[PDB]
Amino acid sequence: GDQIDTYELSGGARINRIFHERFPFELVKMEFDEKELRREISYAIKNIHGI
Amino acid sequence: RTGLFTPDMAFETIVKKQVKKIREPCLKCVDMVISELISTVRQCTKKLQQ
Amino acid sequence: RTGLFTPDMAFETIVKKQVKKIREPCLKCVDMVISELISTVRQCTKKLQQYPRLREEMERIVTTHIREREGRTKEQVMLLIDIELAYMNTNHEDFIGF
C-alpha cells in the first residue's frame, strides 16, 4: 500500500526482519574454550574404546 | 520480505513528497498577479477622472 | 502503472509453482523405507522357530508399530514443504542484484 512512513521510523513490523538478521548474531554469541573441547574429545575416544 | 529488486513505491513515495512542496509558490504567484491588476486599475481610474 | 524495475512477485509465483511438485517422491521414499523395514523384521524373526505362536506375535507387534508410524512420518514430510512455501529467503546464497 501507499502512505508509508518514509521519514519518522524504520518500523511497523519491519523490525521483524532485524530479528531475522539478529538471530544470526545470537547463534555466534556463544563461545567455548578449545581446551575443554580437546579434553572432551579425548575422553570420548577413550570411552568408546572400552578395552 | 527479503528484497531482490528495488521497489517501485520507493520512487513514487519520494516523488509525491517532493511534489507537495510547490503548492505554496504558485499561490504566491497568483497573489502577486492580482496585486498588479489592482495597481493597473487604480492607474486607469484614479488619475484620469475628476 | 509503468515499471522501472522487474517486479518481485513473478519470482515468488514461479518458485512456488515449481516447489509444489516435490510432494510425490517424498511419499514414494517413505513407502519404500516402510517396506524395507518390514522385510528386515521378517528376516530377524526366522531364528525364533523353536517355539510356535511366538514368531507370529512378535511379527504382528513390530509390523503393526512400523505401519502406525506411517502417519506421523507423512505428516512431517508435508509440513517441511509447506514451510518451504510460506517464506522466500533470498539472502542465503544467490545472485544478489543483476
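Note that chain B carries Swiss-Prot numbering, so the residues on display, from first to last, are 399-448.
Determination method: electron microscopy, 3.6 Å.
Cβ atoms are placed via backbone N, Cα and C, with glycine included.
Among the mutagenesis entries in Swiss-Prot is B:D406 to R, noted as: Significantly decreases receptor-mediated endocytosis; when associated with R-407 and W-488. Classification of B:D406 (mutagenesis position) by DSSP places it in coil, neither helical nor stranded.
Among the mutagenesis experiments that Swiss-Prot reports, B:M407 to R is described with the note: Significantly decreases receptor-mediated endocytosis; when associated with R-406 and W-488. Within its own chain, B:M407 (mutagenesis position) has no residue 6 or more apart in sequence whose C-beta sits under 8 angstroms from its own.
Shown in sequence order, the list is empty: the chain has no residue 6+ apart in sequence with a C-beta less than 8 angstroms from the C-beta of B:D406 (mutagenesis position).
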